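Asker: Pasting in a structure now, in structure tokens, and then I'll have a few things to ask.
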Amino acid sequence: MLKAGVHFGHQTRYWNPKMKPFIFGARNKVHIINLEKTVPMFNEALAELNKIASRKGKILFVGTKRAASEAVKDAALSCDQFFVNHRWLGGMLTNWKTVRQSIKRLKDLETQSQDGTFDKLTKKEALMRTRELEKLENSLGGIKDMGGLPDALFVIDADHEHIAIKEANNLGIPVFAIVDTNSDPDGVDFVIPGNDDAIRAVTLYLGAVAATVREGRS
Amino acid sequence: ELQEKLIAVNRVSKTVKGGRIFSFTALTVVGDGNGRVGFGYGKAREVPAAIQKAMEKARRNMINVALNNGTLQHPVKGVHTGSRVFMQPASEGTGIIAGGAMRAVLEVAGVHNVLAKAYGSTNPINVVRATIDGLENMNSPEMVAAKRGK
Amino acid sequence: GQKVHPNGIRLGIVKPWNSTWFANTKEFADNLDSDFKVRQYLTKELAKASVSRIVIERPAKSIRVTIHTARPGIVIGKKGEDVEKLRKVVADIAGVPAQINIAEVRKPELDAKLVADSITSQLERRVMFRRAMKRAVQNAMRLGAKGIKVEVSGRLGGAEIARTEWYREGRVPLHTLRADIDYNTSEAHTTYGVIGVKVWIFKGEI
RNA sequence: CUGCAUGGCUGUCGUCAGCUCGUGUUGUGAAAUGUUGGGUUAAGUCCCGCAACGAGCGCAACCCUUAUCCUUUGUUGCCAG
């Protein structure tokens, strides 16, 4: 939606052949996507995401690119999603049959912190070992209650989350991506128009998609 | 009455460096006892662990078969790395019979009424994958006739 | 070889000593013969007690006994005064007043003397030796330890010959001098064999 | 008489740097990959980057000790005030 007619973002003459059908012209000299088709293109994929969540498919959001590096949990705390914001490498998802040892190791802390046995000393566990749990919650807490591998993957930019696309295409996971003015759908199975470098906008956009995953509890 | 069956055991001995080391490999099958078959490879520094790894893979592997009434209707071939396992429906006598690495594979599939020979490589880790390529290759009649319009 | 005598030469290394006594060197053999005699009449009033080891100190004009037990009630008896029998069986041999201390064993299913008893009493009941051996390790390695080995001998699983078979988990430093290994050999002594078990437990250096 | 019956006692590569458990990925498989590449060290040692990770062992650390102050001793030793 465009409301008061305001338009911003990147690229003022360049666009790639794979984005050719989405762009209609330009506004504020930036290339603009057809305002008649934006909402039905967005709803089309959002309904399949809701259907995956409505058959207990677990949804993994990747927020490595700066405009989502906090908003992937700070704008989505009541959406029932899972999240990653750390830098990707080879094996960053495909090594799950090993990385489950770190999940087992996290559960071994939150099954002990709840007990009075953990509280009876001044810092030995109630500070020194809470600092150990709060450290592993930062790097693995956003996937600890998932298990196995995702049933759908979501990415903010197919240029920057390109190894999350690579690892998902190794496991066979369907990928959902945001597009604006230059994107390559190679390895992406659903596309939606939106924002990838706003300061602004992405916080509201994440709530407009992720809240349909907590509808899967119905 | 699901049964977990062993096919063969192998020992691989290697000189290092000074002295020697040796590991064992096992090949096992579990399947479902009717219309489904499944096999596992397992390698370890001791036989009971090689079999234990193999069972842990064999329970996590599956192949669906076009099977009816526990039996075959046509001759079928399956091939893997020089093993050219050819199977014929066997009747009017003993049901096993057949090559020594095939006898448990047919029985965890529920099709242990079949005469089979390897016609090439006798190595059990080739033979089992050529027998299973034949269980993947077979079809129902039913489907070989139902390819006709309407 | 390279099995050595763990209850002999290795037992004085990184461990507390089970005896301390002085004597005139012209009677050393007689005071060594009584170091066994003060145990001979005592380990018969501990016959049920699940004791891992005993310590017998003989200071001048005194004798002081410590018992390391998995079951502190069965050594103190009715009203907890029957512990004085453990003094009276050794004071009648030494001819001097005797002291008694009852010490508690931490994790009695991780102590080598008692793990070998818990396997021997299963082999007397004709259980499958690998089941008892693997359950003893899976129990001990979950109570603590850095590694453990078990070796069973005699009539294994119904065998027609004596035989020997083992099982090991983790690290067992048998060639390291500071390893603090805990050890025992046991025997079942049946009509059909001697039926033996040997156990080596490692929990930490020094 | 014989380590050519043993156990114990130690001897050696050698303070050498390398060996395993739970695992991933690749191949029909022996096995590979990682442990390769860029820098470096006493050292598969410490880093950089990367399809690999945790956990162990050895190394280092730990333990023993020496080059010199501070406090405690103070004699039949020492002797400045």
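So for chain B, numbering is Swiss-Prot's, and the shown residues are 10-159, in order.
The way this entry was determined, per its header, is electron microscopy, 15.0 Å.
Including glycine, each Cβ sits where the backbone N, Cα and C put it.
Below are the features I grabbed from Swiss-Prot:
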{"type": "DOMAIN", "residues": "B:11-74", "note": "domain 'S5 DRBM'"}
{"type": "VARIANT", "residues": "B:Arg20 to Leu", "note": "In strain: SPCR9; spectinomycin resistant. Not a ram mutation"}
{"type": "VARIANT", "residues": "B:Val21 to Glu", "note": "In strain: SPCR7; spectinomycin resistant. Not a ram mutation"}
{"type": "VARIANT", "residues": "B:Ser22 to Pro", "note": "In strain: SPCR13 and SPCR15; spectinomycin resistant. Not a ram mutation"}
{"type": "VARIANT", "residues": "B:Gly104 to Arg", "note": "In strain: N-660; suppresses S12 streptomycin dependence"}
{"type": "VARIANT", "residues": "B:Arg112 to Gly", "note": "In strain: NEA-314; neamycin resistant"}
{"type": "VARIANT", "residues": "B:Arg112 to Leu", "note": "In strain: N-421 and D-1023; suppresses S12 streptomycin-dependence"}
{"type": "VARIANT", "residues": "B:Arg112 to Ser", "note": "In strain: NEA-319; neamycin resistant"}
{"type": "VARIANT", "residues": "B:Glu151 to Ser", "note": "In strain: B"}
Asker: Taking only the variant positions B:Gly104, B:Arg112, B:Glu151, which one has a CA atom nearest to the CA atom of B:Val21 (variant position)?
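Answerer: Closest by Cα distance to B:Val21 (variant position) among the variant positions B:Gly104, B:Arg112, B:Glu151: B:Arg112.
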Asker: Expressed to the nearest Å, what is the distance separating B:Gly104 (variant position) and B:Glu151 (variant position) at their Cα atoms?
Answerer: 25
Asker: Can you tell me the CA-to-CA distance separating B:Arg20 (variant position) and B:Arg112 (variant position), as a whole number of Å?
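Answerer: One finds 22 Å between the Cα atoms of these residues.
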Asker: Name the residues of the same chain, 6+ apart in sequence, whose Cβ is under 8 Å from the Cβ of B:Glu151 (variant position)?
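Answerer: B:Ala75, B:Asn77 - these are the non-local Cβ neighbours of B:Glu151 (variant position), listed in sequence order.
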Asker: Determine the Cβ neighbour count for B:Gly104 (variant position): the number of other Cβ atoms within 10 Å of its Cβ.
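Answerer: Neighbour count, Cβ to Cβ under the 10 Å cut-off: 16.
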Asker: In which DSSP state, out of helix, strand and coil, do we find B:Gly104 (variant position)?
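Answerer: For B:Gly104 (variant position) - judged by DSSP and reduced to three states - the answer is coil.
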Asker: Return the count of C-beta atoms lying within 10 angstroms of the C-beta of B:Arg20 (variant position), excluding that atom itself.
Answerer: 10
Asker: Let me know how many other Cβ atoms fall within 10 Å of the Cβ of B:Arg112 (variant position).
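Answerer: Other Cβ atoms found within 10 Å: 17.
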Asker: How do the residues of the domain 'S5 DRBM' (B:11-74) split into helix, strand and coil according to DSSP?
Answerer: 12 helix, 31 strand, 21 coil
Asker: Tally every other Cβ atom lying within 10 Å of the Cβ atom of B:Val21 (variant position).
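Answerer: I get 10 for this one.
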Asker: What number of additional C-beta atoms lies within 10 angstroms of the C-beta atom of B:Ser22 (variant position)?
Answerer: 8
Asker: Sorry to bug you, but what's the C-alpha spacing from B:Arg112 (variant position) to B:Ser22 (variant position), rounded to the closest Å?
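Answerer: B:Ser22 (variant position) to B:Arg112 (variant position), Cα-Cα distance: 28 Å.
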Asker: Tell me the coarse DSSP state (helix, strand, coil) of B:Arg112 (variant position).
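Answerer: Where B:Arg112 (variant position) sits, the three-state DSSP reduction gives helix.
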Asker: Return one of helix, strand or coil for B:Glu151 (variant position), based on DSSP.
Answerer: coil
